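The structure appears right after this line, and notes come after that.
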Amino acid sequence: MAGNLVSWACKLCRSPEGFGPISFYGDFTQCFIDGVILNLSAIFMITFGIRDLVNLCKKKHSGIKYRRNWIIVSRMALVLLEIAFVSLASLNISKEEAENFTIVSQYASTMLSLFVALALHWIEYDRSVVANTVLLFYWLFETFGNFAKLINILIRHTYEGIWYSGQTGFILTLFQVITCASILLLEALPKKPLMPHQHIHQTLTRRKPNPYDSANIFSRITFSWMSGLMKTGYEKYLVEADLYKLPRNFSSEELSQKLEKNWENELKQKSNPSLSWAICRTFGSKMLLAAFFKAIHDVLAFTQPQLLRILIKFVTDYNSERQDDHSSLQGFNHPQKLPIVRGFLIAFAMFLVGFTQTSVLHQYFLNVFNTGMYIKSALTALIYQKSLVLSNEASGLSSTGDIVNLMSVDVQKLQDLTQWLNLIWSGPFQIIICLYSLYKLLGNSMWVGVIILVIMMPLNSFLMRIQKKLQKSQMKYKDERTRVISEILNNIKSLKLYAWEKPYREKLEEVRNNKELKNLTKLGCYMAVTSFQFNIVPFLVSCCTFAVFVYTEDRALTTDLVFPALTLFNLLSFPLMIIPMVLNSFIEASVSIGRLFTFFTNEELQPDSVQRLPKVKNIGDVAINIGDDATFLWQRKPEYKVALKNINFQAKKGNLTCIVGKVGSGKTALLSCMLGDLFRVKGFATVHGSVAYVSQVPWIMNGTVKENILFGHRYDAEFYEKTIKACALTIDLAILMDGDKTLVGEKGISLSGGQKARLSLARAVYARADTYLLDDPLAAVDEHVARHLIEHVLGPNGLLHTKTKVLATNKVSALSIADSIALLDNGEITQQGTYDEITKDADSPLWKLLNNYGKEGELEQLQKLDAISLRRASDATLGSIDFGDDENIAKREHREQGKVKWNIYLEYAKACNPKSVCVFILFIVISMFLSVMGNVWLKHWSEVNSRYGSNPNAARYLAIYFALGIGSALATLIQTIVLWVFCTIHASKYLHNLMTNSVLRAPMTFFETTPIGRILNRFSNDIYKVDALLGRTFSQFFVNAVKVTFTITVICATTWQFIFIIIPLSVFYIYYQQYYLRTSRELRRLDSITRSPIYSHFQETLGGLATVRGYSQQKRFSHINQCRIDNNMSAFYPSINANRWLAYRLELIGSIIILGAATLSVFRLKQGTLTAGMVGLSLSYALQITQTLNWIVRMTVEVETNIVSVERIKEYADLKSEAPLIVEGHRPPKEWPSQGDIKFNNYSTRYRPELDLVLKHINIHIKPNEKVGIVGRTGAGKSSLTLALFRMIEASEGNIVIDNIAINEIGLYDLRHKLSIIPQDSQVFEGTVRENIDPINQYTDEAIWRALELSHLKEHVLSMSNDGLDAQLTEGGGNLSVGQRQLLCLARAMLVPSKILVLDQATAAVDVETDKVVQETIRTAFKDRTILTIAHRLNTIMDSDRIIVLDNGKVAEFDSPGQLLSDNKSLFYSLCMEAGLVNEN
């Protein structure tokens, strides 16, 4: 059948070169250029030209005129010029050349095509926004086609000495190349001009439009539209407003509606619906396009080793013929020698393959990640929309955390599947190509290498498993250390007061240095083994394959069988290793689809549960009618739980209808029926007008108080103030610091229940709804406040007198004013009627509940304070949400000077042993150098085989080659062991010890000002990053950096002229690296912060589904969810394309390196010095450089993100410590305090330098062993006297003398240790009872038991567990009562052998019985100690022998209790009169 075609092809082409694709000279033949490339591009231009022409003529003119400029006349001029040259070329055809059908058909088709192009340029300029894709590809293909025609003509002239179309044909084709190139540049480069008219509307847009929509096809391929964003993010920090809008197809509303339409189509039109089929039906097209580009990428990827094989064969045969003919120049026709130009065009073919592979690869990634974003947006919005209509049976079925995790986890899993979906076929497809390539290259010996890779797969999996086990144990010890630090920080006050810093620091170091770092050493060793395995296996595949080849095959192991084999094995390594990841992704995704499908199929609310209708007009009209013996069920499956039975409820406009009964008696169910939450099995139900609703639990959004009251309604100053006054919220609003601007709920200030209920009701009144459904709002409200609410809101004289009101409450006050009552017992309404009817019908129980109940500043404050038909509220325009990050902008005050803080890197290098860092870098060089010399020996081995034509001394060459591979592998083993054992672990031990010693030594002002959570975060997260992650990133960076440096010097050694290529590419590489570093880091930050509000909002919605469904604000809440999805995706879209912007440039740079190495090598072949080994070795290394450039840029980003952890750690390490703990010469005697003589010498102090004085000129002198009471008003600084005594805050003026030695000269340890304390903040450390009494183990157990006996704590300690002192205590002392903690603090205090005690009870009022026993123990046991008593209540002070009166930091009165009471005008007496003690006295 095909025999006719073979003969028919001979008739078309008459040139002796033939129709074949590649000529003898390595270029496209004349018949192939004219017959195929130019004809196909002409047919392409014709069929797609007229396609676009009819489309652009059918399409309506948009009205946006583009100004006719020098662009359009230049394009039309050059296209006319091109038509002229094609005409002249047609005339230049000779008589013999007319015989070729191909060339005449080429000029005919090109001439016809140019008229279509001439028209389409005009239509494109007039109407099309972007430069038309068809024109750009047409001029690209004809630039290529005419350039190939030029090179063909020039090669035939140079080698054969005849112009194949005359000099005229050469000159015309030269001008056609120049004309086509200039038309391509004028089409692609210049920006489209615009008329001045339409620019007035550019101020309406909020954000700039996406440049992707305006990007022509070359810009889309090269991703050059990202370049402007990269320059912006390099130059400054990216604010949210800088990010462009999403492209037109990415809106969450459009995607969700598309997937919703497909999904409900599956539900309706199939008996076995599947969510997966719906997804793959609606987003399946671009995945097919991605698969097509992946197939092209695989073919082009595996073309490169074959071109390398061709080139090495060419260089071998070129040198062979030079040596053969030069050695036989003695003789006198020789065949046509190999042309050197064939080498250059092979070198250029490698560039074209690398460039095309780069382009299709990133178009594959573009379509893949775009599909991932589409599936994420569509599923997220569908999940939210399904949440609003979940039946309460379904809502109670599943927990809130699981439903949020559907959005947060499962959708993220399906997004990740889209990345790896194409590898199910591309993996086998790449493997099948590679095995076929290797089989033809090496024969049967390939299978030994494949067996080794397959065998080493489970070994890799086993190492990953045990690595995961070690990582989990590392995380467990991290949590252990974090919890210990948390207890230390939370109880830092007691820790400093008792001088317990040393034992708890020793406890922390025992955990750290004994368990965590020991486990980290094990992790380091196993990572070293993993690195050794990853380094030896790529060698061992090639070494074993060549070993088996040489003995079994008689063929010579030449270079072409070796370096292409190494490249092919390297390409084989990746796809054979990703398959376990792909399969794991599929299983995880299959689980996620199961979760989502089960979620979407949950039972939804019955829409017809109630007929909701427009409002009723007249007062007294029936706004609610439930009747006909209506029956409603809580659940339809599995249990038919009848919620309500025989309901006949009816309510009228303006009247207050009350539902009364026990909890669960049906009252909350009947309100749920009005909302339509319950399923209606029988009866009819109606509700008229807008509904406002209040849940029994007051649900509050986490926004502002004003946002909670408005709740999407427009602002109105009069009603906003009026409702605040009506709800008695003004006093509560005034007490709040920022008033209505205060944040609310979980993130903001927590509100008390009665205050919370008032805010919830205030929302309802502001809506001005037609019907009010109130599920017991007065339960958490005080009586007098409730009366105020009954007067102004609910009463007939209130705001809502004209509105319908339903109030399910049982309080007597509400029932008295209520119009009609309904009695509801256990889901059955017994009887209803007006309140007057029941009053005379006293025999019924409704009167009885009133009977048995029976019978000023707060009431006055509550009571401190026509308009026919209050018009309803207006819902405000939804508009658009913009994320708020103003605090973050304040943090980034630098505005991206962005120069690297090299002081951090040097400080970290000094944290590691700097000598060990040099050793670590040394073994990287030794590793790579041996690996490079391993290939050099392989080059020498292959050359010897090629020269001999056999395999002489196979054992000798193979043994030496094996030795160098093991040498390189052992160097990586020693590299990673030195990394973890010596460098990384030493730095982690050094940094953590430096930080803990500094933080524990820091003064109290540091702990007070800084949040405790922030300090704990730096102890946990930053140390974890330094231990596990920071060492990893440096090792990956230096290994790849040294790898590229050895790759460069190998190529330069083979061809010294390559230096001139590296320098321009080096500056471009650094130029792209810096732009990616700043921009991609900032885009990831924006992406991260924008993720969380979507989940927090959805969790917030789930709490208040009843409220949202009550007010019918579903559309508003749905819109808010859609807007927050787009805000996150607006940051995610440029973040992803940042990678493809970078990866295109680096692969382009890598492709140019391959061109430079190949072409300069062939230039060296003309000199005659080149050998087959040199081009094989240098060019083989050049192919691998593209991956290493990607690693270096990526690891630099990882280094910068993690190195800030070292900066934060050093920030706390540099904290200025307080006064020294010990002064060597000034240490007091062991007996000190000998007596307890306290003397103050004009003492004065401030809490902080910036704060005013809190003590002034204190001259207090305390006799030994006197009971001193401290009395003072709030804010007098009475509590500051405690801190002054222990030097917790330094003395601004004066000094304190305890037993004729000033404590200022005494170290803080000697001061704080020798004094007994019962602090205000009673605190319990996590640990044993023994740990909380004597962590230093200074005292015997008998003394401890005596202390527990005196504290009345001995029996309770024995009761907790049989072990006694070893009994554990929970974190924070949760197991112990608050009063018990006071006794425990008392147990600590009495055990200290010192003669001075200070007792602080400035706020201790929890319980009196624990106070009484504490008091009696103080009087009895502590007789010999000088006691200072700081007490809130004066009753504890009246028995004191001496009393200090502190007022405004001065010594107001220092008198006995009798003198104070005798002086009725004293400050102490007046304070007692305020407390009422004077009345008793």
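Chain A uses Swiss-Prot numbers throughout; the residues present, in order, are 1-332, 335-857, 882-891, 900-1515.
Per deposition record, electron microscopy, 3.2 Å.
In case you wondered, yes, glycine gets a Cβ from its N, Cα and C as well.
The number of other CB atoms found within 10 A of the CB of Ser667 (ATP 1 binding site), across every protein chain shown, is 19. Summarising the annotation, Swiss-Prot assigns ATP 1 binding site to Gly663, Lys664, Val665, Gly666, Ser667, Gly668, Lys669, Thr670.
Summarising the annotation, Swiss-Prot assigns ATP 2 binding site to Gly1306, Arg1307, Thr1308, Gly1309, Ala1310, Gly1311, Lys1312, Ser1313. Neighbour density for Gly1311 (ATP 2 binding site): within 10 A of its CB lie 23 other CB atoms from the protein chains shown. When secondary structure is read from DSSP and collapsed to three states, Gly1311 (ATP 2 binding site) falls in the coil class.
The domain 'ABC transporter 1' annotation in Swiss-Prot covers 626-853.
Annotated domain 'ABC transmembrane type-1 2' per Swiss-Prot: 951-1235, in sequence order, evidence recorded as sequence analysis.
The note that Swiss-Prot attaches to the published mutagenesis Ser908 to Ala is: Loss of function. Around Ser908 (mutagenesis position), the same-chain residues six or more apart in sequence whose CB sits under 8 Å from its CB are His715, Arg716, listed in sequence order.
With 24 residues unmodelled in between, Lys857 and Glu882 have Cα atoms 17 angstrom apart. Same-chain residues at least 6 positions away in sequence with a Cβ under 8 Å from that of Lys1312 (ATP 2 binding site) are, in sequence order, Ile1304, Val1305, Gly1306, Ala1436, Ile1464, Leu1480. The Cβ neighbour count for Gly663 (ATP 1 binding site), using a 10 Å radius over every protein chain in view, is 21. A helical conformation is recorded for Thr670 (ATP 1 binding site) in the three-state DSSP classification. DSSP assigns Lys664 (ATP 1 binding site) to coil in the three-state reduction, placing it in neither a helix nor a strand. Spatially close to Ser1313 (ATP 2 binding site) yet at least six residues away along the chain are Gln1354, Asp1434, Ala1436, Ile1464, judged by Cβ distances under 8 angstroms. With 8 residues left out of the model between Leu891 and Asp900, the distance spanned by their C-alpha atoms equals 19 Å.
Annotation note: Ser908 (mutagenesis position) sits in a coil segment as assigned by DSSP. Of all the binding-site residues listed (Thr670, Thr1308), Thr670 sits in the most crowded Cβ setting, with the most other Cβ atoms within 10 Å. Classification of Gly1306 (ATP 2 binding site) by DSSP places it within a strand.
Spanning 2 unmodelled residues, the straight-line distance from the Cα of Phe332 to the Cα of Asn335 measures 8 Å. Its Cβ placed at the centre, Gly666 (ATP 1 binding site) has 10 other Cβ atoms within 10 Å. If you compare Cα positions, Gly666 (ATP 1 binding site) sits closest to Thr1308 out of the binding-site residues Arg1307, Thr1308, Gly1309, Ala1310. For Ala1310 (ATP 2 binding site) paired with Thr670 (ATP 1 binding site), the C-alpha to C-alpha distance reads 52 Å.
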